[PDB]
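For reference, the structure is listed below as structure tokens.
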Amino acid sequence: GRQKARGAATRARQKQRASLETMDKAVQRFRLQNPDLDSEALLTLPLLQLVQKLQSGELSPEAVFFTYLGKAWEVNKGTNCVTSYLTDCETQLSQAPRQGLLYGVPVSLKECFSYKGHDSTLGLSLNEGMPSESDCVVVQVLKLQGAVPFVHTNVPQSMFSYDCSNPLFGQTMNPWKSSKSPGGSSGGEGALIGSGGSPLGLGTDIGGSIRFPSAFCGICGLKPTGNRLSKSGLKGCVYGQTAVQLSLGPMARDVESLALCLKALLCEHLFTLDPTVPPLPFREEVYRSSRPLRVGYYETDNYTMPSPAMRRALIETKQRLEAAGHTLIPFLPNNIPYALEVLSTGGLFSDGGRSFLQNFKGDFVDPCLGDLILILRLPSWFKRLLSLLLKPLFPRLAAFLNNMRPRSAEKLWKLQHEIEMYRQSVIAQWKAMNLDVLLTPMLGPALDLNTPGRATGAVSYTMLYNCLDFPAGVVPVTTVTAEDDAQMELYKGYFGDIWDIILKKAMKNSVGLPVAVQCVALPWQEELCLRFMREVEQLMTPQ
Amino acid sequence: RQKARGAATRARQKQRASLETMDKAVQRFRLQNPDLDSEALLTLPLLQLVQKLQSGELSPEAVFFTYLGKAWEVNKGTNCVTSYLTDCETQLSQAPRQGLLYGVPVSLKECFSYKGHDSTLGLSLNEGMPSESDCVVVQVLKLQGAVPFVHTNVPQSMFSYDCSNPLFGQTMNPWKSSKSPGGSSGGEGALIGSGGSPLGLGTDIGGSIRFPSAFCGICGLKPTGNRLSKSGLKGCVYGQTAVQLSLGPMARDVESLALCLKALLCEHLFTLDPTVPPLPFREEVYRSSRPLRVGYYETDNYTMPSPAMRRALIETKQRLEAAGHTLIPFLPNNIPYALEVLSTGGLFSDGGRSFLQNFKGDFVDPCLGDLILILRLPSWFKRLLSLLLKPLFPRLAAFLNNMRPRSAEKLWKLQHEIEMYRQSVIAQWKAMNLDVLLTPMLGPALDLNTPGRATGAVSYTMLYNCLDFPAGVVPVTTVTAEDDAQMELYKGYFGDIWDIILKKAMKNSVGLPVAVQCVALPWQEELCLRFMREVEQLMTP
Ligand SMILES: *C(=O)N1CCC(Cc2cnc3ccccc3c2)CC1
Ligand SMILES: *C(=O)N1CCC(Cc2cnc3ccccc3c2)CC1
Ligand SMILES: [Cl-]
């Protein structure tokens, strides 16, 4: 009794296949006409250079476009990141505003960015055969800014997992090792950009979903403050949940590409299409700024034990920043357990998961969601009871469960006030130390396919800054050595509960995979956060 | 009811002593300066006062104590001052010289935290619980050279557009003592409107900057809710975010509002409250004189306007036309739904239960009307009573049914609807390619104790709290005898008890001010101010 859903999957798949076929024919024809094109120089040019060469006219858009389109199709063979080819981009290609700061640049789009005439399924059956009526606001500016959006990239079912699988388009895989997860929910983007198949893309992040796949796939991402960019026309599962803001941001191969993307997005076209975004232009002076920083740091959040590879990544970065003349100050946000267990969990699931669970009636539940659906479906009394039984043995589990229960509007107000207060608390702690910026460990290396869904507590490094609504970004700094991988077999975890035990295992067999560091600033300080990410990049990956 | 009588007695002796201190102070100053022209000092516009302070032509002591004295006098008739911020003479000598508000005395609505003073809000439970530091906004006024000098009265719990409470009593309209000064920023309306402060700060969640400014014949702006910092404000409910609180300036002219905003939107604010987007005052947008595409309406088809409101609005329209702006009819869609389901649901999602906590044990002031008795009613009876009402009095039924406690699930739905509704109007706006929107503003002032029984009148202002657009108010005319006689033909659109109370309440108002409202898209407060300036210039030069 799941026939509408199997119907959905057959259509989704036949669509994907057709998309991928159109791409192939498009690129096959281009190559026939352009057999002397230096395809290697083109693909591996950094975005700034690619952009100037489009601007200068040294490269035509078609050159850069059809080259990339090709590489996209090829990496998809190994990764399954492309759900659909945005088929009207050859019209936008020739119509692409020449004065635009992204003139010529092919951009990949997470599947939840509305695009005229395409599904934003999110892997749910019920969003299939329901094409978006028009581009979303962000796509409209990208397009006005010269860019060429050309693919929708896979997401986990409902977007509420940091793996990347669904019953429609199936499962995306890490380009460095197909046994691993690309992370999620922006996994499609991570895998594509990560294997050279796109020079810039866009994802969303409400608990780490830009930073997770960026880190896992060896690329960069920024989650700006939630209302820096416009969420008009973005597809989601719940609407009207404002305790924890959704934030949307760029994913690229280097920091400078994130900066350009922000400057291009942060312009009059955006502010006029979405009046509700504050018209805060991109302060380049602050981005370009190069003075010594007061950098707070922690090696561990005392919640998720870092992997050896993570802590190496973090100490080595710290030590380089000191080398470079920045002041490194021990710092740890107060009451992280509260922040994750009561504030974030409570705001994400204030209604017990009822609104979210609706999306799943009649549909399959993808393996990479774990028991999330099972646990949300549990009645409130029983969630509470199970929570009390769990509490003495596994307190972390008890905490989360009990905060995933439905509440009254009265209790929501109280929660949202607490979130306001926690945010001020941390800002005060931050100013007490007079920090400029905050260096943090980032989850890594990639967990095995279908394991993120069972290691929820490892969302601690990223979700904190969704709760606080601070800008936060992720840059790659190192890769897992044999020594690191070995030390993992002694990994214990702070709680010793099912989530730590799975994580030990999910990070096994990781030698070679990219591991990241995290960069946070105060609200609306994206350009400082990005300035700081650039320093880390310059130091830790000089080339 | 002992605690409530005790708190009243305490409140009253605290207020009395402040006035004494004030008196003593001004009286010592005047002996030392018998030949200062206080008539000239007090009637200079803020911009010229400020320049004179900056040149040195005037001492900060001269302007401080001269305004302090006027405040004491005007308080005798209005009862607008609840407390003298007694430590402001230290601040006087400390005010940084480069500050854009150097030497300006500023009045504060009672709810802006001030180190060492209560923010009672008229509630007994808040009495004798002094604030322990200054709110961010008060800190930046000080870092900008201003001198906050008094807390001014509010209605009990701030949830009324009258201005009385069992603690400090009842504030009056300085134009006519039988009239309300409006509220909840009523104290500031009375004080500013009678010459006792050149600039004040108030807050607005459903009209509370705009009502008293209109009723008392001064200017005010309710910005986009998050343009300024609400870190440190005293309130009754916290973490209601569907309809945003907004704080903002009140003053005698539009330029005062503009300067004040230029003073607040600076690095001190953005550093003290990082949660506020650091948008500086775009001086070029405010100073611009390009012709404007002015959306307008004469009535929200919900609250029938007073003859004075109508004339005010049409006279303004006509002058803007004369000055070559394009005037385009425009009415946000679904106002009735916006007020009845979105705005009321947003403010009372929890049945008013959090609100009600604040009244446990206190008297309920008469100017709240029956808000409290209504909310104390159990949901099932609110729904039953709403059903009875619906056929003859839908507005009433509509509000009552929407003041019932809901789930978090239901609040998400309501929250999502507010978001969609905000975008639907932005879409209307852009379809007619408007810059700015001209609407009526409630007026003239209602009689004492009638606003709390005329909740329907909230429609003109609250629409834009719901939508979170910047809205400001400018006095444009005064009620004529022709205007006032005509109120005798006013009927209302619904004929319900709100329309009957309102009719009566707006009567006997010859000579009272009547405003017009200016609106702009979110984050467009400088354009909105540019529009307010133009309306001031044309209607009251
Ligand atoms: C991206 O922004 N995501 C996807 C990953 C998800 C992680 C997560 C999964 N399950 C729970 C259950 C309860 C509380 C918090 C979380 C987080 C965060 C959003
Ligand atoms: C200032 O922002 N205020 C003071 C006046 C108050 C008016 C008001 C009173 N009662 C109800 C009941 C239901 C819905 C709306 C209102 C508004 C608005 C806020
Ligand atoms: Cl905002």
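We number chain A the same way Swiss-Prot does; the residues here are 33-575, in that order.
Per the header of the entry, the method used was X-ray crystallography, 2.8 Å.
Cβ coordinates come from backbone N, Cα and C, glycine included.
When secondary structure is read from DSSP and collapsed to three states, A:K142 (mutagenesis position) falls in the strand class. Summarising the annotation, Swiss-Prot assigns active site, charge relay system to A:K142 (among others).
The active site, charge relay system annotation in Swiss-Prot covers A:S217 (among others). Cβ neighbours of A:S217 (mutagenesis position) (same chain, under 8 Å, six or more residues apart in sequence): A:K142, A:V187, A:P188, A:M191, A:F192, A:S193, A:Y194, A:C196, A:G235, A:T236, A:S241, A:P245.
Summarising the annotation, Swiss-Prot assigns active site, acyl-ester intermediate to A:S241. A:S241 (active site, acyl-ester intermediate) counts 34 other C-beta atoms within 10 Å of its own C-beta, drawing on all protein chains shown. Secondary structure from DSSP puts A:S241 (active site, acyl-ester intermediate) in coil.
A:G240 (substrate binding site): 31 other CB atoms within 10 A of its CB, across all protein chains. Per Swiss-Prot, the feature substrate binding site maps to A:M191, A:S217, A:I238, A:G239, A:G240, A:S241.
Its Cβ taken as reference, A:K142 (mutagenesis position) is surrounded by 31 other Cβ atoms within 10 Å in the chains shown. In Swiss-Prot, a published mutagenesis experiment is listed as A:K142 to A, annotated Lowers activity 40000-fold. Lowers activity 70000-fold; when associated with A-217.
The note that Swiss-Prot attaches to the published mutagenesis A:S217 to A is: Lowers activity 3000-fold. Lowers activity 70000-fold; when associated with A-142. In this structure, A:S217 (mutagenesis position) belongs to neither helix nor strand by DSSP; it is coil.
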Select from A:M191, A:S217, A:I238, A:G239, A:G240, A:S241 the recorded positions whose C-beta atom falls under 8 Å of at least one C-beta in chain B, and return them in sequence order or as 'none'. none
Looking at Cβ-Cβ distances, which residues of the chain lie under 8 angstroms from A:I238 (substrate binding site) while being 6 or more apart from it? A:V276, A:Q277, A:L278, A:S279, A:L380, A:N498
What recorded positions in A:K142, A:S217, A:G239, A:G240, A:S241 place CB under 6 Å from ligand 1? A:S217, A:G239, A:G240, A:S241
What is the set of residues, excluding A:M191, A:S217, A:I238, A:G239, A:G240, A:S241, whose C-beta falls within 8 angstroms of the centroid of the C-beta atoms at the substrate site? A:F192, A:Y194, A:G216, A:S218, A:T236, A:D237, A:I242, A:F244
Which of the recorded positions A:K142, A:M191, A:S217, A:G239, A:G240, A:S241 have a Cβ less than 6 Å from any atom of ligand 3? none
Using Cβ atoms only, which residues of the same chain lie under 8 Å from A:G239 (substrate binding site) while being at least 6 residues apart in sequence? A:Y194, A:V276, A:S376, A:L380, A:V491, A:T494, A:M495, A:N498
Quick one: give me the count of other CB atoms within 10 A of the CB of A:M191 (substrate binding site). 26
